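Student: Please find one structure pasted underneath; my questions will follow.
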Amino acid sequence: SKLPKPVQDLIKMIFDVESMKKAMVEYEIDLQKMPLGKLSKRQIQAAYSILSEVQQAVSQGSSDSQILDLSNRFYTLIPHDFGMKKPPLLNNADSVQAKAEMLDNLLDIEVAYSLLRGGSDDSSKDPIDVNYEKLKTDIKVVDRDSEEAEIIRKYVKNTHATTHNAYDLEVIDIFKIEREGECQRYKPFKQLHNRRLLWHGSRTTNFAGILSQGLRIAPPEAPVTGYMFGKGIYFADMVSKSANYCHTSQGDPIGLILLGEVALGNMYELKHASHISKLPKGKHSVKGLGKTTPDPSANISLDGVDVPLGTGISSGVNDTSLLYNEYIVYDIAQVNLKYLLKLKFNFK
Ligand SMILES: Cc1nc2ccccc2c(=O)[nH]1
């Protein structure tokens, strides 16, 4: 009752058990054999190791049956329902990427559903108040006419890529967030140079986890797929690049995005896929060099932090496998989430 409507609107939204169920069904998971309440960490941890066993087998060149065994084992562990359609073999990069994408969501779906059942949920206290406390995060509404509000709205407007011409982004709510202990954790990197305010798009069902446990790196068991520069935390300077990872449908055009203080330091600027996790001496990050970059001449120093809100301009790089820039850090302590934005997607 006692929280601002937008802050409340956000809790019910991120803690929706019905939205969690929707995602499971969209991954073709058998909710009769694998309900929301059966999902466990060691089960998803096991599901990662099988995908890593699959990608190793395919690489080492295995036999139909031994490769088929891991496909059966994965589905036996994570009950799937394909109806009358035959179960698709997990024996290729597209097959593993799609299952690895699912586990990421299922990981943050578990972390969220566990929170909901956890705690001394009694009766007198408003469901919102109860759940907002469980995130261990100070969520405060940013005023419409504030300084930061104009900066954040300039950033959204100017960094929307010409390629991403399928929606128009519309800002609904801006929240100044501060995760419990994050500043104490980030403290060793606050002094570091090249600190930037960057974007991070993610599915709505993952935010109760993102605000609960912060932005995280894939576990060692996870297959090394989907991401261009290894297991690390990925950001964009282009809003629409991150906004794409909200997976907003025409029926559900409401999604959430992030702005985190990423302590980049000396960036190991690459142009083509390169798995590392272990950076080179003196480097603190990786920068995926894109053909299009926000105007470096139009940089802003909001709170002594670099904000590349420049209009989309082409960088002088053409020998690169990347359309737009991306940034990766391999230490979760180098991130410090500042804002959470509620965005409307207006499809053409
Ligand atoms: C999950 C995720 N991956 C990304 C990769 C590149 C750039 C941005 C993102 C992002 O925002 N979320």
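Numbering, chain A: per Swiss-Prot, residues 663-1010 in sequence.
Just so you know, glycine gets a Cβ as well, placed from its N, Cα and C.
Dumping what Swiss-Prot says about this protein:
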| type | residues | note |
| --- | --- | --- |
| ACT_SITE | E988 | active site, for poly [ADP-ribose] polymerase activity |
| BINDING | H862, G863, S864, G871, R878, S904 | NAD(+) binding site |
| MUTAGEN | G871 to L | Increased DNA-independent poly-ADP-ribosyltransferase activity |
| MUTAGEN | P885 to G or S | Does not affect DNA-independent poly-ADP-ribosyltransferase activity |
| MUTAGEN | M890 to V | <0.5% of wild-type activity |
| MUTAGEN | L1003 to P | 1.5% of wild-type activity |
Student: Here's one to test understanding: among the recorded positions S864, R878, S904, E988, whose C-alpha is closest in space to the C-alpha of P885 (mutagenesis position)?
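Tutor: The answer is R878.
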Student: Only counting partners 6 or more residues apart, tell me which same-chain residues put their Cβ under 8 Å from the Cβ of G871 (mutagenesis position).
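Tutor: The list for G871 (mutagenesis position) reads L769, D770, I771, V773, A774, given in order along the sequence.
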Student: For a Cβ distance below 6 Å to any atom of ligand 1, name the recorded positions from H862, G863, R878, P885, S904, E988 that qualify, or say none.
Tutor: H862, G863, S904, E988
Student: Any idea what DSSP makes of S904 (NAD(+) binding site), helix, strand or coil?
Tutor: helix
Student: For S904 (NAD(+) binding site), identify the closest of the recorded positions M890, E988, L1003, judging by Cα separation.
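Tutor: So, spelling it out, the nearest of the recorded positions is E988.
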Student: What does the structure give for the C-alpha distance between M890 (mutagenesis position) and the residue listed as 'active site, for poly [ADP-ribose] polymerase activity'? Integer Å is fine.
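Tutor: Pair distance, Cα basis, whole Å: 10 Å.
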Student: Counting other Cβ atoms within 10 Å, pick out the least crowded of the binding-site residues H862, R878.
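Tutor: Lowest Cβ count within 10 Å among the binding-site residues (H862, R878) is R878.
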